[PDB]
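What follows is a short report on a single structure.
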Amino acid sequence: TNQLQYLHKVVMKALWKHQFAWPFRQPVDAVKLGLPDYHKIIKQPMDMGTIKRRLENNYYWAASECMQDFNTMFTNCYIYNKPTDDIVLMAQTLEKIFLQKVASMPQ
Amino acid sequence: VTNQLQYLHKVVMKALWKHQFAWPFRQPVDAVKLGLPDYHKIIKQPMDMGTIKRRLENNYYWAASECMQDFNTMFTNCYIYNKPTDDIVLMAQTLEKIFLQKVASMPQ
Ligand SMILES: Cc1noc2c1-c1sc(C)c(C)c1C(c1ccc(Cl)cc1)=N[C@H]2CC(N)=O
Ligand SMILES: Cc1noc2c1-c1sc(C)c(C)c1C(c1ccc(Cl)cc1)=N[C@H]2CC(N)=O
């Protein structure tokens, strides 16, 4: 759709290159980061690399499905981390860009 | 008054305000009532649907993006403050899904 193409070429494009994007470009690697409780707490892992591949492979049926994956990714960050963690501020920053850009998504 | 703000008021707020899980979000978190002396230490920008609704009713917003940011802050506040296993987290996620579904169909 027009909408998915916008989420791909405008919204993801903008988030991907952001200085705070790097933790979100691939799945959380619980072994490398030493987080034995990550997959016990976060039951639906999501990252922008996954979303991006989904956009490329025509996985999504509707814009809202993709927006829901974006939302899951940010929500997982807030749920798992301490409120004072830098990553929380990084996610909030990225989430505000997402919504600002979503407001202009062609209908 | 914008077409988007009227959409957020008539479609988004309408749907969310009457939802069966909306009741925790209809007024600001009352830290005294709930026995939460750290609430305002952790959440620096409290937000609730009662405030957004009043803002929509009083033409406080200049752009729909601003109203959408308030909704977002309200949900984010919930995920940050609460433990992962808390029922309110699931209530918030339910409401936020409806939010995102509706904003996908907002004009322009
Ligand atoms: C996304 C996401 N959600 O949680 C986490 C992540 C990711 S992915 C990734 C490549 C890293 C370095 C993390 C960080 C993290 C830690 C410090 C800073 Cl500045 C930024 C991110 N934190 C973990 C949690 C933990 N305490 O290790
Ligand atoms: C919104 C928001 N963010 O956090 C909180 C809230 C609110 S507002 C409100 C009127 C209540 C009853 C809460 C609940 C809460 C607790 C149990 C259930 Cl079923 C539903 C909400 N939890 C507090 C946090 C806490 N531990 O009390």
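Heads up, chain B uses Swiss-Prot numbers, so what you see runs 75-182.
Quick reminder: no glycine exception, Cβ is built from N, Cα and C everywhere.
Summarising the annotation, Swiss-Prot assigns protein binding site to B:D112, B:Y155, B:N156, B:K157, B:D160, B:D161 and lists experimental evidence as the type of evidence. Under the three-state DSSP scheme, B:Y155 (protein binding site) falls in the helix class. The Cβ neighbour count for B:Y155 (protein binding site), using a 10 Å radius and every protein chain shown, is 19.
Annotation of the mutagenesis experiment B:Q78 to A in Swiss-Prot: Loss of homodimerization. The Cβ of B:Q78 (mutagenesis position) lies under 8 Å from the Cβ of B:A137, B:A138, B:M180, B:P181, B:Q182, each of these being in the same chain and 6 or more residues away along the sequence.
Long-range Cβ neighbours of B:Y113 (mutagenesis position) (same chain, at least 6 residues apart, Cβ-Cβ under 8 Å): B:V103, B:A105, B:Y155. Experimental mutagenesis at this site is recorded by Swiss-Prot as B:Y113 to A, annotated: Abolished binding to histone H4 acetylated at 'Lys-12' (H4K12ac).
Among the mutagenesis entries in Swiss-Prot is B:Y153 to K, noted as: Loss of homodimerization. Residues near B:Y153 (mutagenesis position) in space but far in sequence (CB under 8 A, at least 6 apart, same chain), listed by position: B:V163, B:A166.
When other Cβ atoms within 10 Å of the Cβ of B:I154 (mutagenesis position) are tallied across all protein chains shown, the result is 20. One mutagenesis experiment named in Swiss-Prot is B:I154 to A, and its note says Partial loss of homodimerization; when associated with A-182. Abolished binding to histone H4 acetylated at 'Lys-12' (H4K12ac).
Quoted from Swiss-Prot, the note on the mutagenesis of B:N156 to A is: Abolished binding to histone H4 acetylated at 'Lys-12' (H4K12ac). Abolished binding to histone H4 acetyl-methylated.
One mutagenesis experiment named in Swiss-Prot is B:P158 to D, and its note says Abolished binding to histone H4 acetylated at 'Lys-12' (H4K12ac). The C-beta environment of B:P158 (mutagenesis position), restricted to residues of the same chain at least 6 apart in sequence and closer than 8 Å, is empty.
The note that Swiss-Prot attaches to the published mutagenesis B:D160 to A is: Abolished binding to histone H4 acetylated at 'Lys-12' (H4K12ac). Within the same chain, no residue at least six positions away from B:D160 (mutagenesis position) has a Cβ under 8 Å of its Cβ.
The mutagenesis experiment B:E170 to A is recorded by Swiss-Prot, whose note states: Loss of homodimerization. All protein chains shown were included, and the count of other CB atoms within 10 Å of the CB of B:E170 (mutagenesis position) stands at 22.
Note on B:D161 (protein binding site): other Cβ atoms within 10 Å of its Cβ, all shown chains, come to 10.
Proximity to chain A, defined as a C-beta distance under 8 Å, is registered for the following mutagenesis positions out of B:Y113, B:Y153, B:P158, B:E170: B:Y153, B:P158, B:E170.
Proximity to ligand 2 (Cβ under 6 Å from any of its atoms) holds for these recorded positions out of B:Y113, B:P158, B:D161: B:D161.
Counting only the Cα atoms, the space from B:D112 (protein binding site) to B:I154 (mutagenesis position) is about 12 angstrom.
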